[PDB]
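Enquirer: Questions regarding the structure given below will be posed in turn.
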Amino acid sequence: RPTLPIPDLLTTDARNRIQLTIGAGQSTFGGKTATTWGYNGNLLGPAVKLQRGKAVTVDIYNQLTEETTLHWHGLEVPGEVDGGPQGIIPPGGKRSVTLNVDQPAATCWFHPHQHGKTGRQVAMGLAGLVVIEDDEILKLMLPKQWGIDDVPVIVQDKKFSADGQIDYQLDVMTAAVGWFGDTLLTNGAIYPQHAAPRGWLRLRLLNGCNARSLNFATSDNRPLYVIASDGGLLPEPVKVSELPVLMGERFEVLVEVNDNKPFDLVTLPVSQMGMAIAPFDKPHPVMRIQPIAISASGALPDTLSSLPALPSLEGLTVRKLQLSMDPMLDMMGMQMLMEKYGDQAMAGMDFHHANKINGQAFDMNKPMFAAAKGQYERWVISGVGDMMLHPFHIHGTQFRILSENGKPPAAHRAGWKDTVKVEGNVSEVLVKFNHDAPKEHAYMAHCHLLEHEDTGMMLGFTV
Ligand SMILES: [Cu+2]
Ligand SMILES: [Cu+2]
Ligand SMILES: [Cu+2]
Ligand SMILES: [Cu+2]
């Protein structure tokens, strides 16, 4: 097996700058070459390393021949640097942003957010990581050797055409159920191996799929200890036997590594339209972990961090967000899915503006509302009326889930999140915005099933 590719951990240079170049190159998948896009490379991207309270400048060079934007998913930053659909970087051009991180240590990530083209640009290869550090997390003595016992694991599916090229399409079927494929990539590689020292292995998991939800487990049923969610550390580790991860979500886990016993990280079949078609009808290997005997000091602390109590709900502004899909899209998309793949596609169960929030497909010129600044609000997001999975993402914030699709959140999902599951039921989140976002650079709130976002299921809001 190939070794697990390790993204460069990229810090500021002598001028306090970080350079990202967006460009097209070539990658090889199963011995077939494909045109791919990457940040500072042919595919995916580096891990940008930030320190809480230390402002840096990021220079972003777009060397594609089309427009793109660079969104920092999970970062609590002003709208002006948020890199949403309004943050256009011309082909051949450059945009610079100041990032002054004012949030706890976390694994965030970045990716394009081009209006109606986000699914395609991510599918082509564009994604990178953000590693935020603070004073607190370094005192913990977690596994911290980047690429050795602290490793990023970006998991993505793709589909390829016979000629080996990435086979992306935004059509009525994918607008309904998402773009998904039959080939699983792990930091861009197919079923790589990672050699990890005996002791604790820290995995920073990112579901970077367009539309496929994942569910991580180990091949020999050793548990995963969740230590962080989207927005950082949990108050204490949460032991799980399997770990569902929605599109765009991150979790950090520790897993035990003992000699003479390699094991796989796998993903388990999920109950999501279309996502259990072979080879995903059975547990699917993600990567092989090979124990080695080199230095490792990491530990699993009893206590990780301190999370504030939920604020009182009384008096809080309530914002209602009704997600919906045009009945025609729902009908025709599910029909095409069924026709193409048959019964297995439901195992466990103008389209360009057919997906909507509050009866409106995304209008970049009209933010739906102005949220308060520095005040908690309660946002209620409903997927009642269709059966699709909507990982709902809100820019500019790390929030607390109050209720997730009809139940209180699981322990490992009760900390800082920027995504919440909405699937045929209703979710509630407690959100606060610490930074400005004017109409010209509004925040987005949207489904992170990228084909839904690209066909309308997004709103803008100001702070
Ligand atoms: Cu995102
Ligand atoms: Cu985001
Ligand atoms: Cu959706
Ligand atoms: Cu977004």
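Sequence positions for chain A are given in Swiss-Prot numbering; the residues included correspond to 31-379, 403-516, in order.
Placed from the backbone N, Cα and C atoms, the Cβ positions cover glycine too.
Feature table excerpt (Swiss-Prot):
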DOMAIN    55-165  domain 'Plastocyanin-like 1'
BINDING   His101, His446  Cu cation 1 binding site
MUTAGEN   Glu106 to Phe  Increases oxidase activity with ABTS as substrate
BINDING   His143, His448, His499  Cu cation 3 binding site
MUTAGEN   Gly304 to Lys  Retains 20% of cuprous oxidase activity. Increases oxidase activity with ABTS as substrate. Shows dramatic conformational changes in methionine-rich helix and the relative regulatory loop
MUTAGEN   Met355 to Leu  Almost loss of oxidase activity with 2,6-DMP as substrate. Loss of the copper tolerance phenotype
MUTAGEN   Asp360 to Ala  Strong decrease in oxidase activity with 2,6-DMP as substrate. Loss of the copper tolerance phenotype
MUTAGEN   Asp439 to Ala  Decrease in oxidase activity with 2,6-DMP as substrate
MUTAGEN   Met441 to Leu  Strong decrease in oxidase activity with 2,6-DMP as substrate. Affects copper incorporation into the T1 copper site
BINDING   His443, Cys500, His505  Cu cation 4 binding site
MUTAGEN   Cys500 to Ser  Loss of cuprous oxidase activity
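On this model, are these features tucked inside or out on the surface, and what's nearby?
Expert: Mapped onto DSSP classes, the domain 'Plastocyanin-like 1' (55-165) shows 10 helix, 49 strand, 52 coil.
In this view, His446 (Cu cation 1 binding site) is surrounded by 24 other Cβ atoms within 10 Å of its Cβ, with every protein chain counted.
The Cβ of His143 (Cu cation 3 binding site) lies under 8 Å from the Cβ of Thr99, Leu100, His101, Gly113, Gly114, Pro115, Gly117, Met497, each of these being in the same chain and 6 or more residues away along the sequence.
Here the Cβ of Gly304 (mutagenesis position) has 27 other Cβ atoms within 10 Å, regardless of which shown protein chain they belong to.
Taking the Cβ of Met355 (mutagenesis position) as reference, residues of its chain lying under 8 Å away and at least six apart in sequence are, in sequence order, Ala206, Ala407, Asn408, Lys409, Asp439, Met441, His505, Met510.
A helical conformation is recorded for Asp360 (mutagenesis position) in the three-state DSSP classification.
The Cβ neighbour count for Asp439 (mutagenesis position), using a 10 Å radius and every protein chain shown, is 19. When secondary structure is read from DSSP and collapsed to three states, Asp439 (mutagenesis position) falls in the coil class.
For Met441 (mutagenesis position), the number of other Cβ atoms no farther than 10 Å from its own Cβ, over all displayed protein chains, is 25.
All chains included, 28 other C-beta atoms sit within 10 angstroms of the C-beta of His443 (Cu cation 4 binding site).
The Cβ neighbour count for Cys500 (mutagenesis position), using a 10 Å radius and every protein chain shown, is 31.
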Enquirer: Anything within 10 Å of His443 (Cu cation 4 binding site)? Look among the recorded positions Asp360, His499, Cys500, comparing CA atoms, and list what you find.
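Expert: The recorded positions close to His443 (Cu cation 4 binding site) (Cα within 10 Å), listed in sequence order, are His499, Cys500.
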Enquirer: For the binding-site residues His101, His448, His499, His505, work out the Cβ neighbour count at 10 Å and name the residue with the minimum.
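Expert: Across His101, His448, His499, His505, these binding-site residues, the one with fewest Cβ atoms within 10 Å is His101.
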Enquirer: Fewest other CB within 10 angstroms, which one of the mutagenesis positions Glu106, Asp360?
Expert: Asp360
Enquirer: Taking ligand 3 as the reference, state which of the recorded positions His101, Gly304, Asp439, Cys500, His505 have a Cβ closer than 6 Å to one of its atoms.
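Expert: Near ligand 3, sequence order: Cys500, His505.
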Enquirer: When you average the Cβ positions of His443, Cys500, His505 for the Cu cation 4 site, which other residues in that chain have a Cβ within 8 Å of that mean position?
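Expert: Neighbours found: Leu353, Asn408, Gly436, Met441, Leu442, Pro444, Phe445, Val475, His499, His501, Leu502, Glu506, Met510.
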